[PDB]
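Novice: After the structure tokens below, expect a handful of questions from me.
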2 protein chains.
Amino acid sequence: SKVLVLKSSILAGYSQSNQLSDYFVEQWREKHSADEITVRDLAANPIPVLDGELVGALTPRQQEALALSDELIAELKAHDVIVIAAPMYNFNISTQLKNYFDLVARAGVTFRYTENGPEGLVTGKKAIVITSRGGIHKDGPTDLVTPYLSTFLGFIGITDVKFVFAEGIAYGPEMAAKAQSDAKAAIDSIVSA
Amino acid sequence: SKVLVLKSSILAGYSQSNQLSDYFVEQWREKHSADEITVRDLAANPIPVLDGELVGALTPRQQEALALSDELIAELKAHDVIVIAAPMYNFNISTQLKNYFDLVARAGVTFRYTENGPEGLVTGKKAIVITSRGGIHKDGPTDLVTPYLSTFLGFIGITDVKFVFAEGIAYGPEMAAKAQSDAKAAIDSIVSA
Ligand SMILES: Cc1cc2nc3c(=O)[nH]c(=O)nc-3n(C[C@H](O)[C@H](O)[C@H](O)COP(=O)(O)O)c2cc1C
Ligand SMILES: Cc1cc2nc3c(=O)[nH]c(=O)nc-3n(C[C@H](O)[C@H](O)[C@H](O)COP(=O)(O)O)c2cc1C
């Protein structure tokens, strides 16, 4: 099997979600050792903002963007397990992750319109979302990130999604420790499945 | 009173939300004619992506970004009625609007931490969200944009928010007409209040 890991934090080596993603990769290498793992850091290697010119896809800029979209989509379709690091910034996902989504959602490519509604074309995937927050939002009205990810990933065909939460990072060393340890335990559950 | 209008579509003159925002401005000029109106187009004059360097705010780049944040925040606080055009792209708001939000949310400036929780510092505002969608999501599970806007605006102090929907734009000329006419009627209700 092939694992794709998508990093999206702007906090680099101090990122909670990157730390957890790195733990996931270490554990996967140990316990599913046949598997190939690809790590794409959407902060280290940013994806452009979808603007009028890019959606309008040609200008050299439009051709580059189309090529990139194509690369990202081919990479997504080429992996079996998709790990998405989704830190919350201002009640949204990071813009780094969003830009990725805006180039991967493409009619006729990652979803198609049918008589019954749109249907996703990225099928047979298993996703794991590692989502870090300073506060505590899980199962509450201020967590729009979780249902949005479920909705967006479902739309492109990725309906099997497991969420790993690291919440309360901002509430002191103990709460932060608890967030890390609970997330690592959830990851270990998944890895050993 | 002073009106701030924030445009965020990438579709320029073909934007449904910009058309509706322009209708709002025309009607406000007619019916609340003392009032000053400022229009900021976040697509025509884009706000940078919040990245590690910008949040880390100094480098010339950090100083520029801080100055811009300051300008945007002062403009927000200087207006009484805030009209936010919020087209939905891939189940999110536009990145153009998001970048704006990422520079306006600032501890000690647009919200403060208190014993009782964070509290918004942008007070006494009335907001109108004009939100356009190709499909139909209102009061359903795939509308995360609405609660996210309520949540984000509430966090900075803007708790009085009225939503104007233009849905089903993608479902033919009649549905699109209905979206426009229903949104214009809602706008007329607000304007005549
Ligand atoms: C720009 C910025 C905005 C943030 N806004 C939120 C917020 O809306 N909700 C919250 O619970 N935490 C907020 N936080 C805290 C982050 O969620 C927390 O630091 C988390 O660990 C981020 O993941 P990371 O360390 O992988 O980047 C914010 C942090 C940053 C840098
Ligand atoms: C990049 C892109 C993504 C879109 N994704 C969605 C979607 O998630 N939900 C939906 O209902 N409509 C979707 N649409 C349709 C827009 O919501 C619709 O065209 C609306 O009129 C946009 O407002 P605007 O004309 O002001 O830009 C999308 C349109 C674009 C350009």
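Here Swiss-Prot sets the residue numbers for chain A, with the shown residues being 2-58, 66-201 in order.
Determined by X-ray crystallography, 1.7 Å, according to the entry header.
Using the three backbone atoms N, Cα and C, a Cβ is placed for every residue, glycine included.
Sharing the record's features from Swiss-Prot:
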type    : residues                                                                                                                           : note
BINDING : A:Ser10, A:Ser16, A:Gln17, A:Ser18, A:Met96, A:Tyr97, A:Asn98, A:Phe99, A:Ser140, A:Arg141, A:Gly142, A:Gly143, A:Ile144, A:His145 : FMN binding site
MUTAGEN : A:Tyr121 to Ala                                                                                                                    : 10-fold increase in Km for NADH. Does not significantly affect Km for methyl red and p-methyl red
MUTAGEN : A:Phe163 to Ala                                                                                                                    : 10-fold increase in Km for NADH. Does not significantly affect Km for methyl red and p-methyl red
Novice: Would you please pick out, from the binding-site residues A:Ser10, A:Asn98, the one with the fewest other Cβ atoms within 10 Å of its Cβ?
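Specialist: Taking A:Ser10, A:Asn98 as the binding-site residues, the minimal 10 Å Cβ count falls on A:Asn98.
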Novice: Given the FMN binding site residues A:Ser10, A:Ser16, A:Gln17, A:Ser18, A:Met96, A:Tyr97, A:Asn98, A:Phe99, A:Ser140, A:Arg141, A:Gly142, A:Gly143, A:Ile144, A:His145 in the record, what is the largest Cα to Cα distance, rounded to whole Å?
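Specialist: Per the listed residues, the maximum Cα distance equals 19 Å.
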Novice: Listed recorded positions: A:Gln17, A:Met96, A:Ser140, A:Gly142, A:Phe163. Which have a CB under 6 angstroms from an atom of ligand 1?
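Specialist: If the test is a Cβ under 6 Å from any atom of ligand 1, the answer is A:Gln17, A:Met96, A:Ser140, A:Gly142.
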Novice: According to DSSP, collapsed to three classes, what secondary structure does A:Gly142 (FMN binding site) have?
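Specialist: Its secondary structure by DSSP: coil.
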Novice: From the Cα of A:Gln17 (FMN binding site) across to the Cα of A:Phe163 (mutagenesis position), what is the distance in angstrom?
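Specialist: Cα of A:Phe163 (mutagenesis position) to Cα of A:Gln17 (FMN binding site) measures 28 Å after rounding.
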Novice: Determine, to the nearest whole angstrom, how far the Cα atom of A:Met96 (FMN binding site) is from the Cα atom of A:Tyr121 (mutagenesis position).
Specialist: 31
Novice: Which three-state DSSP class does A:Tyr121 (mutagenesis position) fall into?
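Specialist: The three-state answer is strand.
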Novice: Listed in sequence order, which of the recorded positions A:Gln17, A:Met96, A:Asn98, A:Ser140, A:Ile144, A:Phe163 sit with a CB under 8 A of chain B?
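Specialist: Contact set vs B: A:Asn98, A:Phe163.
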Novice: Got a sec? Which of these binding-site residues, A:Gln17, A:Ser140, has the most Cβ atoms within 10 Å?
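Specialist: Its Cβ has the most other Cβ atoms within 10 Å: A:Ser140.
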Novice: Mind giving me a neighbour count for A:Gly142 (FMN binding site)? Other Cβ atoms within 10 Å of its Cβ, every protein chain shown.
Specialist: 17
